[PDB]
Amino acid sequence: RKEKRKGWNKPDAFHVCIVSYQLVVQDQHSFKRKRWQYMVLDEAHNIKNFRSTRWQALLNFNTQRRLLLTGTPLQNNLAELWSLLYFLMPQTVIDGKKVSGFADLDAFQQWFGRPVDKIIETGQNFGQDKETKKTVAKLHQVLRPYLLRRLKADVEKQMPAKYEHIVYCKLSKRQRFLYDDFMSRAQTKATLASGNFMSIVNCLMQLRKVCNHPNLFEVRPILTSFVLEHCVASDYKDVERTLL
Amino acid sequence: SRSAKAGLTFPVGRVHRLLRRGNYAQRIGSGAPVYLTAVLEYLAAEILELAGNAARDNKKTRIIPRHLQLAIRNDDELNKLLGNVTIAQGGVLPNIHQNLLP
Amino acid sequence: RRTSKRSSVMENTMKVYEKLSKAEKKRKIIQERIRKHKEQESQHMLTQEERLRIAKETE
Amino acid sequence: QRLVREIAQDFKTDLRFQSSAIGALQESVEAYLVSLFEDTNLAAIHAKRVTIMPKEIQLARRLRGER
Amino acid sequence: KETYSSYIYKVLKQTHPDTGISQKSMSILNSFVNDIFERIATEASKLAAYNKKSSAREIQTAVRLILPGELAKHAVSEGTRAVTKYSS
Amino acid sequence: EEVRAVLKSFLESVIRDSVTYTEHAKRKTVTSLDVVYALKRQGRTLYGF
DNA sequence: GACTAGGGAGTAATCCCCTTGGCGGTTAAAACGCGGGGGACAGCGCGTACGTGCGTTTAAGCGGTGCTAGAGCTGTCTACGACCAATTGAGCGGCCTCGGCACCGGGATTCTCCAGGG
DNA sequence: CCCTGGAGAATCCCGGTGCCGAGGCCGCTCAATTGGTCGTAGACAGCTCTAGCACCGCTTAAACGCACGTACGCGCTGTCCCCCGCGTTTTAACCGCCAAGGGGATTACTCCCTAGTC
């Protein structure tokens, strides 16, 4: 890596550098120096939260043009969208007085936000579209300047379709024993007093048992006899030898 | 003040209160209770000058703890005075045996 | 003793520091001229045809 | 930290160590060890030897009467 | 709590007007000053117990065997000059 | 092996002295300042804490 | 004298930020193994520098002496230090910078190895 | 026999940008000065007394030279064994992912505490 940074400061050494998400933070000291004309974030959803050091190590990065590519902005909250807008937008510029911030993570809660995940998560009544259309239209208008999405409707002349199929699998006898034991133990522990604390491990190991079944704790073993080893011959060997 | 009238700068009264609390004697010597502060001031001036010189040697404006380390360790008299006490984040003078070299 | 052993050490090490500062200045100017020579020997004015020539060779 | 906890749990539980304390003993032990090692280096360069063996370490430990 | 940072700072400033300090070095100096003070002060206490009785001669003599003589004569001389300055 | 023995003979002794000191201080916790007392009585004092 | 009106506390619902565990991904430090070579050490020879026996003297202990100047205790006083608080300023508790420190790159400079001939 | 041109590679060093904290600035703040007392402990002789300075003549006990002599620290020889530099692998912390409580604040309903006049 150092040998590849040998001609790093040469003005005409290279034009494009490809770097992983786990190496920008590792070598942010050596990356924050060079002036980058363009920066692109592939799979932009890899950064979605405002708590990670991944976003912070790139917020103050010295670049003027930023582009984020993602398959689809998704998950439960729009905080991911707000963080993405901040990352493309960032107000913190060397001048520091233009105050060109998009909108605060809390200031975006008034502008749609809480109504969006309120109505959307209650999509049964979302067909009313009396006040829901207001927030949806506001989000569409506010995202139109920076958005570009095209589904498979643009290319359909030669496109094989997707056929979703769900396969149901039964439960084996000993794995059923394992599942019942674990699930009854978890329901007796979590619902009342317990040890230190344990509530997500129940679901996780239940998932493990449903997924794999007869492993992750024990296998069918290679049966062999017990090896009781004290014996009694050596106790009386001395007495016998003395006698004869 | 008392230090100003004495030409000193260390707070003498704080040391007087410390010695009164320590009760090393019922009636401490009040003829010159800042004298024990004066000798410490002289020693502090010595060590501060040596530390400042050491920091100036390696082009660093601020007193590096290592700079103070070599400042105290270089002086044989200082080593005799304080040699059984270590310093946090200190160091060791580069001492390579001549006969060790190939 | 002599009230000047520490002061003599001061004098020696401050002469050393003055020599170090002189070395600092001369190395500053020598790398300034090094950078000047590098700029003169560096590539200038890629323009269009030359940049496309280097681009097609790299291609 | 693992070694400190292992050697300290043999006395009392809920010790609640403060990381500054373990840093202090860490600095103390490294300083003592480097002093020891330079002393045994001197004790070895005494003899026509440049490789350190238990004899020098034992001699250095016994000479100062640590225990 | 009364820290001693101001006094050491001004001593450094009157002996080096452009040299800074580090936070670790501040604690280093504070501990050095404190433990030297305690060491010489208990030495003075044992020197008071030395004489079959309950000043400045005790402290001068105590600094006279605790630290190397070369700096010890300067210490006692400057202490005496300080008490002469403070006398009137 | 011998260096590991030096740790096993050096760390634990100052650990015992430190814990009995902080017990003598009636403090149900250990602070960095408690190590300094042990270092002072062991003949190897450390500055900075 | 009977009942009326309004607002902060009592009761309560919302939010929502804050973390407990587990698990996967990925880099760095630790862990393990080989060719070969330089460090450890035996075997030995010797010389010369002490290990030792005996003559021939200066010197500490011996044996005692005649005192002589410094050390311990007896009054005695008096200069001074440990006893309240008003103070009021020397200095610390909390915050806000821009600068020296952190640290890496291009280059000059320098430190080291070899297979040959010189 | 042994010296080195070339090459590989570590060093010294100053640009050269980002960061966080050392030092300055602000707001209390509590402890050293200072008036006095009053009585405590050490300086100032003073009488005393007690060990040492130098002196004398002995007494062989140590001290030193001389000669033998002899064996050990050191330096020569050789081998051998074992630890390092480098190449390949595996624990080892660290940071992201998720769905659920805990709780702390935060605000809404309301309900009693408060207080006015026909």
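By Swiss-Prot numbering, chain E shows 38-91, 94-127, in order.
Any Cβ shown, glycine's included, is placed from N, Cα and C.
Copied over from Swiss-Prot:
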MUTAGEN   E:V48 to F  Confers UV-radiation sensitivity; when associated with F-87 and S-88
MUTAGEN   E:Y87 to F  Confers UV-radiation sensitivity; when associated with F-48 and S-88
MUTAGEN   E:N88 to S  Confers UV-radiation sensitivity; when associated with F-48 and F-87
MUTAGEN   E:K124 to R  Impairs ubiquitin conjugation, DNA double-strand brakes formation during meiosis and histone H3-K79 methylation
Checklist outcome for this item: Around the Cβ of E:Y87 (mutagenesis position), other Cβ atoms found within 10 Å total 12
Checklist outcome for this item: Taking only the CA atoms, the spacing between E:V48 (mutagenesis position) and E:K124 (mutagenesis position), expressed in whole angstrom, is 19
Checklist entry - How big is the Cα-to-Cα gap, in Å, between E:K124 (mutagenesis position) and E:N88 (mutagenesis position)? => result 29
Checklist outcome for this item: Among the mutagenesis positions E:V48, E:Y87, E:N88, E:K124, the ones with a Cβ under 8 Å from any Cβ of chain A are none
Checklist outcome for this item: Here the mutagenesis positions E:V48, E:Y87, E:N88, E:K124 meeting chain B with a Cβ under 8 Å reduce to E:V48, E:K124
Item to check | C-beta crowding around E:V48 (mutagenesis position), within 10 angstroms | outcome: 19
Checklist outcome for this item: The sparsest Cβ environment within 10 Å, among the mutagenesis positions E:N88, E:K124, is found at E:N88
Checklist outcome for this item: Simplified to three states, DSSP reports E:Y87 (mutagenesis position) as helix
